[PDB]
Amino acid sequence: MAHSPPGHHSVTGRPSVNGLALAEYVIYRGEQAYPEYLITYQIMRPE
Amino acid sequence: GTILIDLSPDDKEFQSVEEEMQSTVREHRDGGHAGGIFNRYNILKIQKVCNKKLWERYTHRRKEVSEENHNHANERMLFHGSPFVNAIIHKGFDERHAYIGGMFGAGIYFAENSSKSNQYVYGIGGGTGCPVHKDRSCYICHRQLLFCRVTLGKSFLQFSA
Ligand SMILES: CN1CCN(C(=O)c2ccc(-c3cc(=O)c4ccccc4o3)cc2)CC1
Ligand SMILES: [Zn+2]
């Protein structure tokens, strides 16, 4: 596990080319996330 | 100490979690190589993950962050897809999950797009796809994602391609 950048608790990956992509995030301490929902699913074949 | 409680499809909480799952699918620049080709999911089950110790562990750290950031945890609900979902629900997230080759360093990665997290269910780059058919676009096999409560605190902004 690396360290968060000094003065910060996380890193935000902002998209800067694909205008439709949403943000991604990185935490460097396991205690900063709680796995609240487990979702079971299938991807669906487009028609 | 983890128990899983099934939500009914008639429950507003089931419905709001399904909607975030469905409405955050996008197309991916790999044409579907890693997560498969799809526009939407068939949601089979949504379970609430209940562990008192892991919860208290999260809320303790949340309070620490919040107090370092003018009483603002900057808490989000984000997706995580992983081959190690069983370890996470029972033991929580920890340094064994740090993604050494990740573009923002060795940390634990979460996505606003459910379909981004889908790309990692069967491993980095989709691995070899499902255990049963070796198909990264398998439409048969049941997949699992976590929808997680995440404390961002003061977040470092990385503008990136
Ligand atoms: C100890 N190493 C952890 C990283 N490894 C993973 O398989 C791994 C699992 C999930 C992810 C993951 C899961 C995500 O949901 C995710 C979301 C946005 C961006 C990147 C993301 O990456 C990454 C790597 C290999 C083992
Ligand atoms: Zn399969």
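Quick note: numbers on chain B are straight from Swiss-Prot, i.e. 952-1112, in order.
Per the header of the entry, the method used was X-ray crystallography, 1.9 Å.
A Cβ is built for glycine as well, from the same backbone N, Cα and C atoms used for every other residue.
Features as listed in Swiss-Prot:
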MUTAGEN   B:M1054 to V  Loss of activity
BINDING   B:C1081, B:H1084, B:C1089, B:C1092  Zn(2+) binding site
Next item on the list: May I ask you to pick out the recorded positions among B:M1054, B:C1081, B:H1084 with a CB closer than 8 angstroms to chain A's CB atoms, ordered by sequence, or 'none' if no residue qualifies?
Entry: B:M1054
Next item on the list: State which of the following binding-site residues has the fewest other Cβ atoms within 10 Å around its Cβ: B:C1081, B:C1089, B:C1092.
Entry: B:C1092
Next item on the list: Excluding B:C1081, B:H1084, B:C1089, B:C1092, please set out which residues of the same chain place their CB within 8 Å of the center of the CB atoms of the Zn(2+) site, keeping sequence order.
Entry: B:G1080, B:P1082, B:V1083, B:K1085, B:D1086, B:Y1090, B:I1091
Margin query: At a 10 Å cut-off from the C-beta of B:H1084 (Zn(2+) binding site), count the other C-beta atoms across all protein chains.
Written below: 13
Next item on the list: Only counting partners 6 or more residues apart, tell me which same-chain residues put their Cβ under 8 Å from the Cβ of B:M1054 (mutagenesis position).
Entry: B:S1111
Margin query: Going by DSSP, is B:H1084 (Zn(2+) binding site) sitting in a helix, a strand, or coil?
Written below: coil
Notebook entry, point to check: Are any of the recorded positions B:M1054, B:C1081, B:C1092 near ligand 2, with a Cβ under 6 Å from it, and if so which?
Noted result: B:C1081, B:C1092
